[PDB]
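Here is the structure we will look at.
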Amino acid sequence: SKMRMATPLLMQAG
Amino acid sequence: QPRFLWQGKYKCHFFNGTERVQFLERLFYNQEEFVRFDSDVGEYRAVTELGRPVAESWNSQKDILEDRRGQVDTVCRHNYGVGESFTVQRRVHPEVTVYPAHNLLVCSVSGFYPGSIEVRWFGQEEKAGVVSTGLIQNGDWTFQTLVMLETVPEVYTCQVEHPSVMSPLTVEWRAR
Amino acid sequence: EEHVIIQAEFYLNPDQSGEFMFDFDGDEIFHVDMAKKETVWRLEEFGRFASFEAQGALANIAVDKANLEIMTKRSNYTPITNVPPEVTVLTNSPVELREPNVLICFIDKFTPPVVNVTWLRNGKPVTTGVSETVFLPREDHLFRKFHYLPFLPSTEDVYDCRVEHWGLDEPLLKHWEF
């Protein structure tokens, strides 16, 4: 029932 | 005023359902693809110079690669099951009509889903001289197509075969 | 190749505008309205078979905004090269006099994803029953967009789709007649 998604990766750690 | 655009595309490619699945991640800056994760390679690969240190940082992290390598099962294969009934298994009947457009006979096929369709002109069917505008996507889960016939010229019949309709749909035409 | 599902998201500066959608074989399954924190199914019936937590898309777009801001610096504040749209006004079915129909304005092959689309009947703008899609993805990573106008075909009425884009030197106006 629940559609999932790919999460974007963070390029830098701040 | 200056504009800056980011684009993220996460593609799940299914080849015969969940038997063969590939996950493809592509990142874009100002329309230009700079880095990508192809599941068939299992690592990030640069497309342009900006993606070189980007792919370098992510690939050096075991946790990042294992997350990206498991996308085929956790997201791709999971989502195929969730949407299967209303997308893959969606069937909407075509609406068939015949009219002339010099002589050129038109077969209008409308509102059907999915896109896969067989449109044949027929006594004996004619295979040569049956130009088509092509498959047109209406952007609302329906397709439309016009299949013409360079004729001079007898009753002409348009036969339509689609996965929604069990028997072939036919529309006859005669001028007065 | 059997079936393709694309999760397409974007973020645009300085407009601070983001979008998130799912595409199945060239058709939209749903999108997330960032302003309403809402999952919008392309066909209402889709929300009866599946669900999507809109919050996840908003957190994705925040990451897109952060990454865009990093990438903008790394490029030394280099901007998008604008591509103007080619626009077409058509119907979804053969047009019949006094038979309800829908005019569709197809705005294609453009970037950035910002447009000003207006429908007009006999000159005057019309907003009655009008509807529109989000910025839909193309394989050349440009955008396409659909604008819809329900109408009762006549032999007297004249229709136009006016589109404004930054890549256009002049606002495009595509004419439609029965």
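Numbers in chain C come straight from Swiss-Prot, and the residues shown are 28-205, in order.
Structure method, as recorded: X-ray crystallography, 2.1 Å.
Keep in mind that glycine also has a Cβ here, set from the backbone N, Cα and C atoms.
In Swiss-Prot, the entry for mutagenesis C:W68 to F states: Decreases the interaction with HLA-DM complex and peptide exchange. The structure shown retains the original residue. According to Swiss-Prot, the experimentally introduced change C:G74 to S is described as follows: Increases the interaction with HLA-DM complex and peptide exchange. Here the residue is the original one, while Swiss-Prot reports the published mutagenesis C:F76 to W with the comment Increases the interaction with HLA-DM complex and peptide exchange. Among the mutagenesis entries in Swiss-Prot is C:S78 to D or H, noted as: Decreases the interaction with HLA-DM complex and peptide exchange. According to Swiss-Prot, the mutagenesis experiment C:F79 to A or C carries this note: Increases the interaction with HLA-DM complex and peptide exchange. Quoted from Swiss-Prot, the note on the mutagenesis of C:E80 to A is: Increases the interaction with HLA-DM complex and peptide exchange. Decreases the affinity of the interaction with TCR by more than five-fold. Where Swiss-Prot documents C:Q82 to A as a mutagenesis experiment, the accompanying text is: Decreases the interaction with HLA-DM complex and peptide exchange. Quoted from Swiss-Prot, the note attached to the mutagenesis of C:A93 to L states: Decreases the affinity of the interaction with TCR by more than five-fold. Per Swiss-Prot, the feature domain 'Ig-like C1-type' maps to C:112-204. Where Swiss-Prot documents C:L117 to R as a mutagenesis experiment, the accompanying text is: Decreases the interaction with CD4.
Neighbour density at the Cβ, taken as the number of other Cβ atoms within 10 Å, is lowest among the mutagenesis positions C:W68, C:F76, C:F79 for C:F76. Same-chain residues at least 6 positions away in sequence with a Cβ under 8 Å from that of C:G74 (mutagenesis position) are, in sequence order, C:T66, C:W68. In the three-state DSSP scheme, C:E80 (mutagenesis position) falls into the coil class. Look at the Cβ of each of the mutagenesis positions C:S78, C:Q82 and count the other Cβ atoms within 10 Å; the largest number goes with C:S78. For C:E80 (mutagenesis position), the same-chain residues lying six or more positions away in sequence with a CB closer than 8 A to its CB are C:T66. In this structure, C:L117 (mutagenesis position) is part of a beta strand by DSSP.
Comparing Cα positions, C:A93 (mutagenesis position) lies closest to C:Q82 out of the mutagenesis positions C:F76, C:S78, C:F79, C:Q82, C:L117. Between the C-alpha atoms of C:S78 (mutagenesis position) and C:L117 (mutagenesis position), the distance comes to 33 Å.
Listed mutagenesis positions C:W68, C:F79, C:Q82, C:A93, C:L117 compared with chain A at a CB cut-off under 8 A give C:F79, C:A93 as the close ones. With a threshold of 8 Å between Cβ atoms, the mutagenesis positions C:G74, C:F76, C:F79, C:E80 that neighbour chain B are C:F76. Neighbour count (other Cβ atoms within 10 Å of the Cβ, all protein chains): 15 for C:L117 (mutagenesis position). When the alpha carbons of C:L117 (mutagenesis position) and C:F76 (mutagenesis position) are compared, the span between them is 32 angstrom.
With helix defined as DSSP H, G or I and strand as E or B, the domain 'Ig-like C1-type' (C:112-204) counts 0 helix, 49 strand, 44 coil. The DSSP secondary structure for C:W68 (mutagenesis position) is strand.
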